[PDB]
Amino acid sequence: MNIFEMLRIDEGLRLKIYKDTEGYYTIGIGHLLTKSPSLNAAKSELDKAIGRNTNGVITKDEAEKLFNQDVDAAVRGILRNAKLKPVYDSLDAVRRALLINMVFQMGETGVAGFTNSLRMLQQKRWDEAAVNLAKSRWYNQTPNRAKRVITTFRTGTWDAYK
Ligand SMILES: [Cl-]
Ligand SMILES: [Cl-]
């Protein structure tokens, strides 16, 4: 199992602009376009991204393309952040994929705010860190997702995802 698969499972694959959990204009596998309430903007943004006049529609190829750029960017972001790099580093392979998941979903900045959670993690304190994790808007907002990650963190296995 891997980040690409795991992520494609939480994100799904959409080929037409759509709105996400917050009503933001998105596309393909979790590729956020804009935070504006306007489609055009949104439309505008996809075109600039794919580099062509899409008219809010892309191919699977292209969707997987953004996904790569997106994954790649995420890892990199984690890698150049002083609150994550260390965490990342201390963690094992399965759990690293999890940091990635989260960053992906919420922004590096978003995730760098789980200070307490991040610490438990550093200390390799699974049960504690999972309890902490659950006390978030993130958790209350998109429950099923949180639960897979949180559970993966506690176990280190891809069960939740099997
Ligand atoms: Cl882009
Ligand atoms: Cl969910």
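Per the header of the entry, the method used was X-ray crystallography, 2.5 Å.
Cβ atoms here come from the backbone N, Cα and C positions, even for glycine.
Annotated features in Swiss-Prot:
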- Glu11: active site, proton donor/acceptor (ACT_SITE)
- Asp20: active site, proton donor/acceptor (ACT_SITE)
- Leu32, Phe104, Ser117, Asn132: substrate binding site (BINDING)
- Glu11 to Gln: Complete loss of activity (MUTAGEN)
- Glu11 to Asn: Loss of 84% of enzymatic activity (MUTAGEN)
- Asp20 to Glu or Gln: Loss of 99% of enzymatic activity (MUTAGEN)
- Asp20 to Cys: Nearly no effet on specific enzymatic activity (MUTAGEN)
- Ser117 to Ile: 500-fold decrease in enzymatic activity (MUTAGEN)
- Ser117 to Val: 50-fold decrease in enzymatic activity (MUTAGEN)
- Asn132 to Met or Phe: 2-fold decrease in enzymatic activity (MUTAGEN)
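Mapped onto this structure are the features recorded in Swiss-Prot.
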residue : record                 : Cβ within 10 Å
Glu11   : mutagenesis position   : 20
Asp20   : mutagenesis position   : 17
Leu32   : substrate binding site : 17
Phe104  : substrate binding site : 25
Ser117  : mutagenesis position   : 24
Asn132  : mutagenesis position   : 20
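In this structure, the C-alpha atom of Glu11 (mutagenesis position) lies 10 angstrom from that of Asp20 (mutagenesis position). Once the Cα atoms of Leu32, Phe104, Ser117, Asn132, the listed binders of substrate, are compared pairwise, the greatest separation found is 27 Å.
Counting in whole angstrom, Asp20 (mutagenesis position) lies 8 from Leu32 (substrate binding site) by their C-alpha atoms. Among the recorded positions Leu32, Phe104, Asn132, the ones whose Cα sits within 10 Å of the Cα of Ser117 (mutagenesis position) are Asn132, in sequence order. Secondary structure at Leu32 (substrate binding site), taken from DSSP and collapsed to helix, strand or coil, is strand. Rounded to a whole number, the C-alpha distance linking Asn132 (mutagenesis position) with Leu32 (substrate binding site) is 27 angstrom. In this structure, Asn132 (mutagenesis position) is part of a helix by DSSP.
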